[PDB]
2 protein chains.
Amino acid sequence: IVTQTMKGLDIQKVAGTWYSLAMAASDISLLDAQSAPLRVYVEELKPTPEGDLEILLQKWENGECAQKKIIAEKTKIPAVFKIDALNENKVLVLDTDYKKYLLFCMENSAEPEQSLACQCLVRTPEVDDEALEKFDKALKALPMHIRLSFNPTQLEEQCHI
Amino acid sequence: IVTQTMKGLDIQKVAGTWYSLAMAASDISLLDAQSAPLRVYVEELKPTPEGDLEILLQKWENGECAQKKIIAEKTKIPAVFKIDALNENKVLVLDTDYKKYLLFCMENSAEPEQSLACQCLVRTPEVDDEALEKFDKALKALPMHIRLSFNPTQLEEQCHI
Ligand SMILES: CC1=C(/C=C/C(C)=C/C=C/C(C)=C\C(=O)O)C(C)(C)CCC1
Ligand SMILES: CC1=C(/C=C/C(C)=C/C=C/C(C)=C\C(=O)O)C(C)(C)CCC1
């Protein structure tokens, strides 16, 4: 569904702290509630020597903000990883400069229209218009129906409260 | 995929304590590890007045056994519920006597061959052959490739260690 991947990515380079500045889903319900399925906040990204992608993220669950740790296994394509689970789910890195922003999407494979959410990761808790634009441009073709945006205050808060 | 549902079920009646005596999946990887995707242990089932199905279960995660709480929303069919999440996943109650055992399956809808696990819930931490048989019979048509069985000792242990 996602027809953008960035060429010649250096996954080890996207290691560190990230701020989920914004997010978008193809179905309102994927992000609607606080406990909505794909409403996750990225704490940090750590690539493993083997070239896999460990993701740290907060997630509102059962009444309170819960930390979570995920492993996305590399595949033959550098910018595409698969996180270990049910129904099959692929992570795609669309574009990044390693030091400012990162656009990446997650889709459940088959005919994922009933599965796709993208985020705009930034390094600092500032609103980066330049980044927001590339996000908005990237999603332009994408069949998104919900879009969230967070402010610096919220970004320095657990689960962006 | 699952062509067995039990007629005239009384969901309020399946409330209480349950022991996951055994489990089966259509893909070895759904149950292979300790951290395998569908390797969940049922603590108890609580139906809500509205007719929904709250499931309590343990799950080995990130190195230790974690408690988890799930809500399966009723649908027009009494024995079929949908738990609130990504990729779409349906819970089916195949057969039960409320007081001894419960057979129920979980499948991700579409062409779920890459999605189906069933369990044999019992009320006591004893091995119930009668129950095991109905489980084994029910699964007979089902394309299962992994099957686990737990002993009383394990059943009185968190995450069946
Ligand atoms: C949607 C989405 C992402 C995936 C989140 C996932 C797949 C989290 C895993 C959660 C776990 C294992 C369980 C749970 O939430 O209960 C990532 C950050 C990759 C990219 C931005 C969009
Ligand atoms: C497979 C399976 C079941 C489903 C388990 C589910 C769907 C658990 C939810 C887990 C959560 C929300 C997240 C996680 O594991 O990270 C039930 C007990 C219905 C019936 C027996 C087979």
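By the numbers in Swiss-Prot, the shown part of chain B spans 18-178.
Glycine residues also receive a Cβ, built from the backbone N, Cα and C atoms like all the rest.
Under the three-state DSSP scheme, B:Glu61 (variant position) falls in the strand class. One entry in Swiss-Prot concerns the natural variant B:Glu61 to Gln. Its note says: In variant D.
The natural variant B:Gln75 to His is recorded by Swiss-Prot, whose note states: In variant C; found only in the Jersey breed. Other Cβ atoms within 10 Å of the Cβ of B:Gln75 (variant position), summed over all protein chains shown, number 19. Annotation note: B:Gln75 (variant position) sits in a strand segment as assigned by DSSP.
Around B:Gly80 (variant position), a 10 Å sphere centred on its CB holds 9 further CB atoms from the protein chains shown. In this structure, B:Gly80 (variant position) belongs to neither helix nor strand by DSSP; it is coil. Here the residue is the original one, but Swiss-Prot notes a natural variant at this spot, B:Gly80 to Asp: In variant A.
The natural variant B:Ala134 to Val is recorded by Swiss-Prot, whose note states: In variant A. For B:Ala134 (variant position), the same-chain residues lying six or more positions away in sequence with a CB closer than 8 A to its CB are B:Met40, B:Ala41, B:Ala42, B:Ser43, B:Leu47, B:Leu48, B:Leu55, B:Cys122, B:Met123.
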Cα distance (Å, whole number) from B:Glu61 (variant position) to B:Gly80 (variant position): 23
Candidates near ligand 2 among the variant positions B:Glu61, B:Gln75, B:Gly80, B:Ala134, judged by a Cβ under 6 angstroms: B:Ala134
Which same-chain residues, if any, lie at least 6 apart from B:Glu61 (variant position) yet have Cβ under 8 Å of it: B:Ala32, B:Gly33, B:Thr34, B:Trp35, B:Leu73
